[PDB]
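Colleague: The structure that follows is given in the form of structure tokens.
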Amino acid sequence: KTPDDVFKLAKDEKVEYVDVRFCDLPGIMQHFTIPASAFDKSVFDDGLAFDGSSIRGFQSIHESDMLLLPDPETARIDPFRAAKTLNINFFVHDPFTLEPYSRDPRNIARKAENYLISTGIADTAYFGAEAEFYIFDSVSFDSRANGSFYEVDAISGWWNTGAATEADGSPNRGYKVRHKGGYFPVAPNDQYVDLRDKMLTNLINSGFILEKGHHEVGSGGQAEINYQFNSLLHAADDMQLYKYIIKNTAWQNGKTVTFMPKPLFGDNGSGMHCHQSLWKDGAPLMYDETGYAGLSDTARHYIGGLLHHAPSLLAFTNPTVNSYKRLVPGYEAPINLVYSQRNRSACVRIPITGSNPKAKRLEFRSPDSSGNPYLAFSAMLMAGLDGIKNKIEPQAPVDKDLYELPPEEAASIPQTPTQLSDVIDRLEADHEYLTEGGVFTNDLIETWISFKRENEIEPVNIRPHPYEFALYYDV
Amino acid sequence: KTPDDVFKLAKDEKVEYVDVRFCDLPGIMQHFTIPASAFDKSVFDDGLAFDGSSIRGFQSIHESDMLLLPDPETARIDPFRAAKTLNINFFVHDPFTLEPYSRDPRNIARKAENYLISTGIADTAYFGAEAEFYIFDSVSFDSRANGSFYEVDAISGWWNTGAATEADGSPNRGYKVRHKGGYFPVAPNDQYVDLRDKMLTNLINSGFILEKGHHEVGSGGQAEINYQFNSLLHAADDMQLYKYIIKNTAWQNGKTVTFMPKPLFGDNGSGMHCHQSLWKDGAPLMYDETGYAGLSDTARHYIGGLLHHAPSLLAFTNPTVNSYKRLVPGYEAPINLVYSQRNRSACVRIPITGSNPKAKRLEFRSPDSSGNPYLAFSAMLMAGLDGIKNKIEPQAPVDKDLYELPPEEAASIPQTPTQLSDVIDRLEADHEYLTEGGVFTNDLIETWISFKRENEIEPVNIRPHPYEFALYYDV
Amino acid sequence: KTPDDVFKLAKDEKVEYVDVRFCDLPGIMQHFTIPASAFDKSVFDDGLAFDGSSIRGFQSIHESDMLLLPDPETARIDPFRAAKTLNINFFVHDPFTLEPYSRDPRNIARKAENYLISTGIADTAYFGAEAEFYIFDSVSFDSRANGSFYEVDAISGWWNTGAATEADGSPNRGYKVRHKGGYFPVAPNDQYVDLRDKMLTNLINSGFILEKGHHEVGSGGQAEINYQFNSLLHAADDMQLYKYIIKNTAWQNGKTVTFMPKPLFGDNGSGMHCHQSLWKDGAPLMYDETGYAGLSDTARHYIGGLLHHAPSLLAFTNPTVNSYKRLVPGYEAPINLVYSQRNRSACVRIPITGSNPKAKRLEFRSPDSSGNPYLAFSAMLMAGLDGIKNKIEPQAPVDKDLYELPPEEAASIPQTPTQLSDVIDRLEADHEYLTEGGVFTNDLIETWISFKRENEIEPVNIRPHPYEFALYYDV
Amino acid sequence: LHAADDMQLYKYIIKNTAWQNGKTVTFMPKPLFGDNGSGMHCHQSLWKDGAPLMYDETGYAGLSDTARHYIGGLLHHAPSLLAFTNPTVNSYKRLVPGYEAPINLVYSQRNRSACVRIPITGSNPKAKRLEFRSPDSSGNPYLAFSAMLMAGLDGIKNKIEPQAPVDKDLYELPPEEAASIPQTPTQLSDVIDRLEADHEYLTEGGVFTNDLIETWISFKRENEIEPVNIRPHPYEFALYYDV
Ligand SMILES: CCCCNc1c(-c2ccc(OCC(=O)O)cc2)nc2ccc(Br)cn12
Ligand SMILES: CCCCNc1c(-c2ccc(OCC(=O)O)cc2)nc2ccc(Br)cn12
Ligand SMILES: CCCCNc1c(-c2ccc(OCC(=O)O)cc2)nc2ccc(Br)cn12
Ligand SMILES: CCCCNc1c(-c2ccc(OCC(=O)O)cc2)nc2ccc(Br)cn12
Ligand SMILES: C[S@](=O)(CC[C@H](N)C(=O)O)=NP(=O)(O)O
Ligand SMILES: C[S@](=O)(CC[C@H](N)C(=O)O)=NP(=O)(O)O
Ligand SMILES: C[S@](=O)(CC[C@H](N)C(=O)O)=NP(=O)(O)O
Ligand SMILES: C[S@](=O)(CC[C@H](N)C(=O)O)=NP(=O)(O)O
Ligand SMILES: [Cl-]
Ligand SMILES: [Cl-]
Ligand SMILES: [Cl-]
Ligand SMILES: [Cl-]
Ligand SMILES: [Mg+2]
Ligand SMILES: [Mg+2]
Ligand SMILES: [Mg+2]
Ligand SMILES: [Mg+2]
Ligand SMILES: [Mg+2]
Ligand SMILES: [Mg+2]
Ligand SMILES: [Mg+2]
Ligand SMILES: [Mg+2]
Ligand SMILES: [Mg+2]
Ligand SMILES: [Mg+2]
Ligand SMILES: [Mg+2]
Ligand SMILES: [Mg+2]
Ligand SMILES: [Mg+2]
Ligand SMILES: [Mg+2]
């Protein structure tokens, strides 16, 4: 789409307001609103200003002003606002030089796409993502000198089977979801069919191409909705809008959604599986009839890159402390760095898609939805490209239940990282693959390490955990 | 606009009531209502009476009667009243001589504009204002012999993360705003989108030219809406009308708004930044390609005047005891008398606007919304004009995060005043720049000093602060 | 008294524990307990260690170890502890050189007495103090992001005349104390006769020579108990023990005492009037039958010193933010700097004592109990001695109600400081009178200033006051 | 041994005196966030033939070579020794700056921010000692005291020189200065990993045996480290619910 397309949409829809959006470093979309009357060619030619110092990972206070220029391909009508609103994503630019900003996540994605072309390896990188989430009824939490707590709740949570009444006083009618039992019985066991239909419809009406929706494994309202894959930048923009549409459809219907990796102890985490494939000149590159799981050398070496670089790569794909509570055995998330066809205990699964070369792809199952998809997709691509360039051979696939390996076989397989501080430490020590062609710059990597250490790792580390009192009060 | 235009508007809108408004000295608009049937030429010819002894800063009881003459430019339909009402601002006049009143804030702004033109320096002073505010749910407070309290509350306040239910008993659904984290994530973190759209719509339907609206930095529903700049008197009239529309939009939708400078301890205050520029014969005066931050000699001298006179000027721009709780480090409000491009820790920031001479301006960040915009804007202009007349050179810009200076280096730059009594004392001792051209008169200045001492400074000073019990109960 | 006298007291009283006490810089006594078996000659010869970095105004963490040596004159049996305990005060010493510590308040008092002797002016400075206090039932307070409160309560408090029941559910029986009506009606209006008797008895049994006890002016249980004057250091040790006996007699009897200067708004504060006189070779120096109020030149000049140095001296005599809430008119506390016989509105009153030269003395009415009496009494003495030495003539006595002076007359009389930051600034600017003879050192004065700014002034200044909500919520 | 028997009985007496009087006592290293943790500082000295060994008037802080080398052993072996002296997950919540507990491996006279403080005891040779400030009460005093002894004795035997004392507030050092000093361990799993890799000083003379060391490592991993690691922390909801 072009600027005039967007002006025509706004006029055609009788839009009242335009919501100007961009991505902060950690991965939350930021916005402000302008009236339809202020949305003119000047928005495209000169841009709009904001306080870069109030956005995480961006500017210091004395260098605060930043600029925004619109991306007309991202213009969509907002399904929630009573006053008719057009949402458009923007790129962040330096207000003096007008150059793209080194810490604009959307810029990283753009650079990644252009670096791919420049290598000659492929022209298009397709990302099909599965961002699971929980549909809860309530959450509360706090952290004080003498105590701390959290509690999430959901009508369908198995912890409520014994409740005398529901939250609102109405009767307990049963049909709650057993732990690991939500994938995927029919209603009334599935208590969220109507709400997910609203989610699906809102996505459809926002121009998503829908594939499917279902309850997921977790008790207390785990869900998954799939939309069609796209090329990297478009997929990442799609992910951000999807999260917005999911969260607000829930909110408007009395619920509260979370995309955090592991809100429930002892039930499935929420992943962001990323199906990936490279194409060049309109043809697939991932397929070879004679390869293990029908994979070409290009595909196998991409995988080699992901599994080789995982120790630093997870800093962008699994970027929170809570991420590492999901990387534990028994919940269809990864615990080690192996690939395998058909295998949901693996780090990379090769889904069964038959002999169609155009369907052949890898599913990187490690990532979760707790950070920034622009950065995560870009980092995954760079890992895979370094694998191809250096012909990195992944270790032999292991077609077994990886949670039930004998202790000795498990010992020779590199494990997933234990905690965020290890991946940040590793990113700091080796990130040359990310800086290739300037896709990630040193200031971005240094800002990310610093942000994670100061705002996440240390704040969790210094606070006593509730289970420490269960273990140690009586020492 | 003319009287006949106003009568036609009232006729065309089928107005039932006319609301007669004027400003008290501290800065609250005052009103009474007349029926449409009493709104005739006589209102314009002879005016309307009120009790000047019931208005703060006005008359003594034995000289009570005062007169009001309408300003037809200010006629606007009221958005809130069920009975269709037309609002009009009035100037206050002596009921014997019919001369403008020396303590009518609207008269001061009139006088300021005429004085500007008389100096030959410029013919127009443009003021663009950013009046931030909090959208709360409730407030309570008292002061007794043996105790005193206040509490503000907001569903989005971070202090409520641990709440078991919301005030109405419905579940806690999270997405509350972190302290200093409100600028500006998408919904549902931003819980006020629909309400701010209603504010924007009401402003647009009252004739404002809107620029933008967003959540601000503060937890608990801080917000900002910007409308287009105008010349001084119009801008001050807009400001008063804006406060009224914001407040009542909030009220009609179950909320309560404050424009107080510092309602929350440890989170952002609410400022009233005033972007200012001088024009003459339809051409800008602020721009010089060769100057630091693109500023002309005229612009620099105006800044020199603001920062030179700040010690007394703040008596009008930062006119409350609570004003000085905002002027503390770490919250994008000023703590010293520095100007600097791009710098949200400075007293005067030069926004980055490029090489367009018509956009070049200064942002005076010290002011807040706690007083009287007619007086604030007028005092700012008088300081600026004194700076120009005396060629007052500002001290060199300091392009640093001003909150992070070590103490010995912080001390080398002039600090903002600590408390209201200091700025009132200073105004008392030095105010000649304000009395130039008779813009502010001695009786205005003395009334202001006396009012603030007797009704604000002393009442706060004699009341034990709750934190004194924290410090001293056990002495 | 000697070490052997203390060992015999401990033996005779069958003491089980000894409580080692010393004074921190702000004025709170500190303690730890040793078993009687560890109270031996070594305590007198080698001293005892503590963590100087955990005591306010003392050491940094890398120079933390300090020493304590006993003062056998201060040994008394503790009235409250079930296990028979002997309390003894200690002097603080450098653990390397064993020299007295320059920030030990008990050392400052010591140094003040010896300085006095070294001048030849006198050999003894007597201090008779009247430390008023409130006997409350309860107190709570807090300070949060969105709110702050305090409340004190007392059965006799006038704010309770309308209570349907007492705190414990029993009936409201009336006879509550009117504001400013507590001095001093008979029971049952006085609801604390039996408790003040217990206070009197505990004091007597701890070796005080009692003079009187009574209800004071304030509602909600204001009280005063007076014991016989003593020379400076003894007087200061007595004050500290008195505060301890008062607070713990109340506590053991279900009440809670504060010595804060102004716990109630609109009722009397709590002062610490300090009657003072200089003697030499067993003869008085303050008397002259021909002077105004029978005052000698020595006495007049001492008064001169007090009133001249007041603007910095109150940094030690009136050392808290709350102090300045008491220094307001209408409550028998001072509001300006004069002396006057018989006059309870004055800063220095000469009590009516007749022709007895041995009774002649001044009452400095300004001081309160919110700080450190070692420092307070020492600073007063150094001011008076500077006055004697430089023959500072006080301005003429004003024998009138100083709250009710006409405006002209009042403005010709220097006022008391308005606030703590003003007296701290003044102390920083002029403290030579205090450093005379090394009695106060620069490190003490610097630590005091720094402590008050960082730990009291700034913390109150940054917190919104509840009355700011009353004034400004609706701005 | 008497000291470790004393410690166990003391804890029993404190806990039960509290309990019989309506209260409840904990010896856990960090029950309050943003206030002081609870340490178990261990003052230590070696004597032979009824004579003290720690004193030398001419040494820094009046310390002999034998004392200095004992300190060398403590600071050198600290990365593994803390498995016995700081043996719980909660231990590492205490080892954070601002609360008079150690954050790096230095000795210093008079210094409550250091790992080893030398208390000021004047010139009496029988009072001269070191205070090892890192340990807490969350484990086993028999094993902690024994492990500290074995560390110090290894220091004496190999004459391990400690790095020079730093007589400064160790929480406030400039970054370049701070980065040049070895830090205390961050978490239990780091000290357990380190103990597993190097425990020879402890097995000397068969004081600690391999079966005790291996049982300790396995106990901590299975019953403490892994159970806390797999449970979401409340503050993760504060940080991440809205991601
Ligand atoms: C034009 C690009 C097709 C990409 N292939 C592809 C497909 C796909 C599936 C079936 C297809 O069959 C149609 C055909 O070619 O006959 C073609 C493509 N599905 C995914 C999912 C994730 C990802 Br990543 C790639 N995917
Ligand atoms: C006609 C008066 C234009 C004043 N300039 C001006 C503008 C402005 C911004 C852009 C402009 O570009 C249009 C043009 O001249 O090409 C012109 C003017 N924005 C502000 C905001 C606050 C204040 Br104060 C002044 N502002
Ligand atoms: C031996 C010293 C007597 C000091 N005089 C003195 C007295 C006093 C009062 C009455 C006296 O009469 C006894 C006599 O000498 O006949 C003697 C002394 N009362 C106070 C109160 C506060 C202060 Br300060 C001094 N006071
Ligand atoms: C007989 C053994 C004396 C040990 N010295 C010693 C002492 C001590 C303190 C003072 C002493 O003085 C008595 C003397 O010898 O004159 C003697 C010994 N205090 C401690 C505390 C912890 C530790 Br570990 C050792 N301590
Ligand atoms: C059923 S599952 O294997 C569950 C994945 C799990 N929630 C995870 O943490 O990755 N997902 P899918 O079948 O959609 O790939
Ligand atoms: C984000 S901020 O810098 C916040 C200003 C702050 N509330 C104050 O002036 O106190 N304002 P803006 O970017 O609108 O000028
Ligand atoms: C009755 S009063 O004058 C009251 C003094 C007041 N409470 C003060 O604040 O100084 N005291 P006194 O008669 O005991 O000297
Ligand atoms: C006052 S302190 O330094 C406090 C020690 C702190 N609780 C710690 O965690 O080691 N203890 P001590 O002076 O008893 O050695
Ligand atoms: Cl971590
Ligand atoms: Cl003030
Ligand atoms: Cl103050
Ligand atoms: Cl651990
Ligand atoms: Mg799926
Ligand atoms: Mg799934
Ligand atoms: Mg495209
Ligand atoms: Mg999948
Ligand atoms: Mg703004
Ligand atoms: Mg703003
Ligand atoms: Mg006009
Ligand atoms: Mg601004
Ligand atoms: Mg008295
Ligand atoms: Mg009294
Ligand atoms: Mg004596
Ligand atoms: Mg008195
Ligand atoms: Mg024995
Ligand atoms: Mg110790």
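Quick note: numbers on chain C are straight from Swiss-Prot, i.e. 4-478, in order.
Backbone N, Cα and C atoms are what each Cβ position is placed from, and that goes for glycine too.
The domain 'GS beta-grasp' annotation in Swiss-Prot covers C:16-100 and is backed by sequence analysis. The domain 'GS catalytic' feature in Swiss-Prot is assigned to C:108-478. Per Swiss-Prot, the feature Mg(2+) 1 binding site maps to C:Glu133, C:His276, C:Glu366; the stated evidence is experimental evidence. According to Swiss-Prot, the ATP binding site annotation covers C:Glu214, C:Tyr230, C:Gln231, C:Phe232, C:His278, C:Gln279, C:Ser280, C:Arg347, C:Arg352, C:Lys361. What Swiss-Prot notes for the published mutagenesis of C:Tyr406 to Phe is this: Unable to be adenylylated.
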Colleague: Long-range same-chain neighbours of C:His278 (ATP binding site), Cβ under 8 Å, sequence gap at least 6?
Modeller: C:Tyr129, C:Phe130, C:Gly131, C:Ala132, C:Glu133, C:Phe232, C:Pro354, C:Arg364, C:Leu365, C:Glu366, C:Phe367
Colleague: With C:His276 (Mg(2+) 1 binding site) as the reference Cα, tell me which of the recorded positions C:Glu214, C:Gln231, C:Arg352, C:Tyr406 is the closest one.
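Modeller: In terms of Cα distance, C:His276 (Mg(2+) 1 binding site) lies closest to C:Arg352.
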Colleague: Helix, strand, coil: count each for the residues of the domain 'GS beta-grasp' (C:16-100), based on DSSP.
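Modeller: Split by secondary structure, the domain 'GS beta-grasp' (C:16-100) comes out as 14 helix, 35 strand, 36 coil.
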Colleague: Could you check what DSSP calls C:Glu366 (Mg(2+) 1 binding site) once collapsed to helix, strand or coil?
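Modeller: DSSP assigns C:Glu366 (Mg(2+) 1 binding site) to strand.
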Colleague: Work out the three-state DSSP category of C:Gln231 (ATP binding site).
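Modeller: In three-state terms, C:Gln231 (ATP binding site) counts as coil.
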Colleague: Across all the protein chains here, work out how many other Cβ atoms are within 10 Å of the Cβ of C:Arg352 (ATP binding site).
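Modeller: I get 22 for this one.
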Colleague: List nothing but the one residue from C:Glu214, C:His276, C:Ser280 whose Cβ has the fewest other Cβ atoms within 10 Å; the candidates are the binding-site residues.
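Modeller: So among C:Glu214, C:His276, C:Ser280, the binding-site residues given, the one with the fewest Cβ atoms within 10 Å is C:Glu214.
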Colleague: What residue among the recorded positions C:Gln231, C:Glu366, C:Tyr406 has the most other CB atoms lying within 10 A of its CB?
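Modeller: Highest number of other Cβ atoms within 10 Å: C:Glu366.
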Colleague: Name the secondary structure element type, per DSSP in three states, that contains C:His278 (ATP binding site).
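Modeller: In the DSSP reduction, C:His278 (ATP binding site) maps to strand.
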Colleague: Do me a favour and check the Cα-Cα span between C:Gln231 (ATP binding site) and C:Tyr406 (mutagenesis position); whole Å is fine.
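Modeller: C:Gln231 (ATP binding site) and C:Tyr406 (mutagenesis position) have their Cα atoms 31 Å apart.
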Colleague: Give me the Cα-Cα distance between C:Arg352 (ATP binding site) and C:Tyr406 (mutagenesis position), rounded to a whole Å.
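Modeller: For C:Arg352 (ATP binding site) versus C:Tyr406 (mutagenesis position), the Cα atoms are 15 Å apart.
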Colleague: About how far apart, in whole Å, are the alpha carbons (Cα) of C:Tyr406 (mutagenesis position) and C:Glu214 (ATP binding site)?
Modeller: 30
Colleague: Across all chains shown, how many C-beta atoms besides its own are within 10 angstroms of the C-beta of C:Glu133 (Mg(2+) 1 binding site)?
Modeller: 21
Colleague: Considering only the recorded positions C:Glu133, C:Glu214, C:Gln231, C:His276, C:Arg352, C:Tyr406, which possess a Cβ situated under 6 angstroms from at least one atom of ligand 24?
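Modeller: From C:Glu133, C:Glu214, C:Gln231, C:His276, C:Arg352, C:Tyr406, counting a Cβ under 6 Å from ligand 24 as near, the near ones are C:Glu133, C:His276.
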Colleague: Inside 8 A of the center formed by the CB atoms of C:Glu133, C:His276, C:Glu366, which other residues of the chain have their CB, for the recorded Mg(2+) 1 site?
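Modeller: Near the Mg(2+) 1 site, the remaining chain residues are C:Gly131, C:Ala132, C:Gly274, C:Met275, C:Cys277, C:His278, C:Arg352, C:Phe367, C:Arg368.
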